[PDB]
Amino acid sequence: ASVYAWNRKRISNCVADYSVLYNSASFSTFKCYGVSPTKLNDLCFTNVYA
Amino acid sequence: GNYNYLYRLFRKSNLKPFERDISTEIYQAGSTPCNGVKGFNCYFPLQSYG
């Protein structure tokens, strides 16, 4: 997407394996707010949006 | 900003009552050992209030 018109998808009814994300050294930035990235494999949420 | 005031962001395990620890060694958040140097999921444990 162009940043003035960003894309979104409503992630729901699924298991979020955040370790598939934060184990990958491909990311030039990976900042998680309120929570440490490893703890995300334990937590739950109503939805997530990309 | 006065950066000289710091807190420990990371440790291998939580403190016991009145435990004190001044070690500055790299915290391994990652799947791979950090060789005693900063890198992806390999972090310096002290951070600043500034």
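So for chain A, numbering is Swiss-Prot's, and the shown residues are 348-397, in order.
Using N, Cα and C of the backbone, Cβ positions are placed for all residues, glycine too.
Its Cβ taken as reference, A:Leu368 (variant position) is surrounded by 14 other Cβ atoms within 10 Å in the chains shown. DSSP assigns A:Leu368 (variant position) to a helix in the three-state reduction. Among the natural variants in Swiss-Prot, A:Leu368 to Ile has the note: In strain: Omicron/XBB.1.5, Omicron/EG.5.1. The residue drawn here is the original one.
One natural variant catalogued in Swiss-Prot, A:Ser371 to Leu, is accompanied by this note: In strain: Omicron/BA.1. Long-range Cβ proximity for A:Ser371 (variant position), meaning a same-chain Cβ under 8 A and a gap of 6 or more residues, is found for none.
Recorded in Swiss-Prot as a natural variant, A:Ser371 to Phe carries the remark: In strain: Omicron/BA.2, Omicron/BA.2.12.1, Omicron/BA.2.75, Omicron/BA.4, Omicron/BA.5, Omicron/BQ.1.1, Omicron/XBB.1.5, Omicron/EG.5.1.
Looking at Swiss-Prot, you'll find the natural variant A:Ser373 to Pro noted as follows: In strain: Omicron/BA.1, Omicron/BA.2, Omicron/BA.2.12.1, Omicron/BA.2.75, Omicron/BA.4, Omicron/BA.5, Omicron/BQ.1.1, Omicron/XBB.1.5, Omicron/EG.5.1. Around A:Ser373 (variant position), taking its Cβ as the centre, 8 other Cβ atoms fall within 10 Å, counting all chains.
For the natural variant A:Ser375 to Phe, the note given by Swiss-Prot reads: In strain: Omicron/BA.1, Omicron/BA.2, Omicron/BA.2.12.1, Omicron/BA.2.75, Omicron/BA.4, Omicron/BA.5, Omicron/BQ.1.1, Omicron/XBB.1.5, Omicron/EG.5.1. For A:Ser375 (variant position), the number of other Cβ atoms no farther than 10 Å from its own Cβ, over all displayed protein chains, is 6.
One natural variant catalogued in Swiss-Prot, A:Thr376 to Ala, is accompanied by this note: In strain: Omicron/BA.2, Omicron/BA.2.12.1, Omicron/BA.4, Omicron/BA.5, Omicron/BQ.1.1, Omicron/XBB.1.5, Omicron/EG.5.1. Counting every protein chain shown, the Cβ of A:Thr376 (variant position) has 4 other Cβ atoms within 10 Å.
Across the structure, A:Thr376 (variant position) and A:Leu368 (variant position) are spaced 11 Å apart at their Cα atoms. Distance from the CA of A:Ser375 (variant position) to the CA of A:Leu368 (variant position) is 12 Å.
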